[PDB]
Every structure is written in structure tokens, then in C-alpha cells.
Amino acid sequence: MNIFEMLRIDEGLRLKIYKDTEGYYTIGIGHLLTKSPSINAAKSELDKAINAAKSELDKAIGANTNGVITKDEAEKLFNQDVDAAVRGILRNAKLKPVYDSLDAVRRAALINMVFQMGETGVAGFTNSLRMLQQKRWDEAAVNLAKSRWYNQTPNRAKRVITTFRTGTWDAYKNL
Ligand SMILES: [Cl-]
């Protein structure tokens, strides 16, 4: 098990543009494209938003995909996004310290969070980050669950939290 396999499990793999729970158009292995209008929105705003997402994809891939890519392309974007998440951590003054204080398994859990909610979002878990740096695993676990993150994606959050708690890949084995 490793960060790529871990995120492949949590993000899945879809070769056609779809929208996630946060209402964002996405593709491949959790690659975010653009936000989507209201469910009522407007038949026009809809097509506009779809085209906006499609243009982002062509830009990312460098070709006219029409909203469809291949597995190789999905993995290409995935490699780029995993790298971007790590670099984001290293460049952030609040995240780097925590990341460096963690063992390799828990480092993957942090990358997972940043990959999903972005550098800025995770850097906001001030109290959780302090507990992790202090290696107060159980307290950090309880605190991490008190979040929109946990409430909106409980199954995934539980796997990530358990990883921070145990320092093992037990939550991802047998999946
Ligand atoms: Cl990109």
C-alpha cells in the first residue's frame, strides 16, 4: 500500500466527467475541473458550465477530449495532482512542520486530506494539526471527526482518521 494506491481507493476512477458531492465537475482519479451551477440553475448556465469544465479538461490534457479521457491520461493527471499536493504541503508554513514530524504512513494520510480539500483547507485544521504533531493520536482522531469533512464523506474520513490513529494501513486492507 502507498499514497497512489490509497488515493485510487478513495477517489475511484471514472473516464467521463461527473460531479462529486461538493458539486464539482471532476474526472479520472479525483481530478477537479470546475464547479457546477444549481440543480435548477438555468438550462443555459448548465451548458455554459459544462463547456467550462470541458475546456479545463482539454487544457489539462492538451487536446480535444470532449469530456472523455483514457486510463493512461487519468493516471497522468493523477501523478501530476499527487505531486502538486506534496509540493503544496512543503510550501505551506503550517503543514510542512506537521508533515515532517510524521512517520511515512501518517504522511500519506495528510497528503490524502490535502489532495481532497486542498492546501488552504487542510492548513485550517489548526487544533488537529497540533495534536498530530504532539502525537496525541486518539485526541486528534476525535477532533478530526468534528468537521464538515467527516460529515460529508464519513466513510473516507474514517479510513483517513484510523490511519492517523494506528499508523498502519489496516483501514485500506481487504478493499
Ligand atoms: Cl491540470
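Residue positions begin at 1 at the first shown residue.
We read in the header that X-ray crystallography, 2.0 Å was used to get this structure.
Using N, Cα and C of the backbone, Cβ positions are placed for all residues, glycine too.
Sequence-distant contacts (6 or more apart, same chain, Cβ under 8 Å) of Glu11 (mutagenesis position) comprise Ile29, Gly30, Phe115, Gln116. According to its DSSP assignment, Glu11 (mutagenesis position) is helical. Annotation comment: Swiss-Prot describes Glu11 (among others) as active site, proton donor/acceptor, evidence class experimental evidence.
The active site, proton donor/acceptor annotation in Swiss-Prot covers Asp20 (among others). Secondary structure from DSSP puts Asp20 (mutagenesis position) in coil. Neighbour density for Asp20 (mutagenesis position): within 10 A of its CB lie 16 other CB atoms from the protein chains shown.
As annotated by Swiss-Prot, substrate binding site applies to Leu32, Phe115, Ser128, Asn143.
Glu11 to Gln appears in Swiss-Prot as a mutagenesis experiment; the accompanying note says: Complete loss of activity.
Under its mutagenesis annotations, Swiss-Prot gives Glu11 to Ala, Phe, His, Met or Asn the following note: Complete loss of enzymatic activity.
One mutagenesis experiment named in Swiss-Prot is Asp20 to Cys, and its note says Nearly no effet on specific enzymatic activity.
Experimental mutagenesis at this site is recorded by Swiss-Prot as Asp20 to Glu or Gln, annotated: Loss of 99% of enzymatic activity.
A strand conformation is recorded for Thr26 (mutagenesis position) in the three-state DSSP classification. Proximity of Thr26 (mutagenesis position) to non-local residues of its own chain (separation of 6 or more, Cβ distance below 8 Å) is seen for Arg14, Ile17, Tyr18, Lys19, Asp20, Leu32, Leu33, given in sequence order. For the mutagenesis experiment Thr26 to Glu, the note given by Swiss-Prot reads: Complete loss of activity at neutral pH; covalently bound substrate.
Among the mutagenesis results in Swiss-Prot, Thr26 to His has the note: Facilitates transglycosylation more effectively than hydrolysis; covalently bound substrate. The residue drawn here is the original one.
Swiss-Prot gives this note for the published mutagenesis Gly30 to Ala: Almost complete loss of enzymatic activity.
As a published mutagenesis entry, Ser128 to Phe (Swiss-Prot position 117) appears in Swiss-Prot alongside the note: 10-fold decrease in enzymatic activity. Take the CB of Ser128 (mutagenesis position) and look out to 10 A: across all protein chains shown you find 23 other CB atoms. Secondary structure at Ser128 (mutagenesis position), taken from DSSP and collapsed to helix, strand or coil, is helix.
Under mutagenesis, Swiss-Prot gives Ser128 to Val (Swiss-Prot position 117) with this note: 50-fold decrease in enzymatic activity.
Under mutagenesis, Swiss-Prot gives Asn143 to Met or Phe (Swiss-Prot position 132) with this note: 2-fold decrease in enzymatic activity. Under the three-state DSSP scheme, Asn143 (mutagenesis position) falls in the helix class. Counting every protein chain shown, 18 other Cβ atoms lie within 10 Å of the Cβ of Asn143 (mutagenesis position).
For the published mutagenesis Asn143 to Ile (Swiss-Prot position 132), Swiss-Prot gives the following note: 5-fold decrease in enzymatic activity.
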Pairwise Cα distance for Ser128 (mutagenesis position)/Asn143 (mutagenesis position) [Å, integer]
6
Within 10 Å, the Cβ with the most other Cβ atoms among the recorded positions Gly30, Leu32, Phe115 is that of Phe115
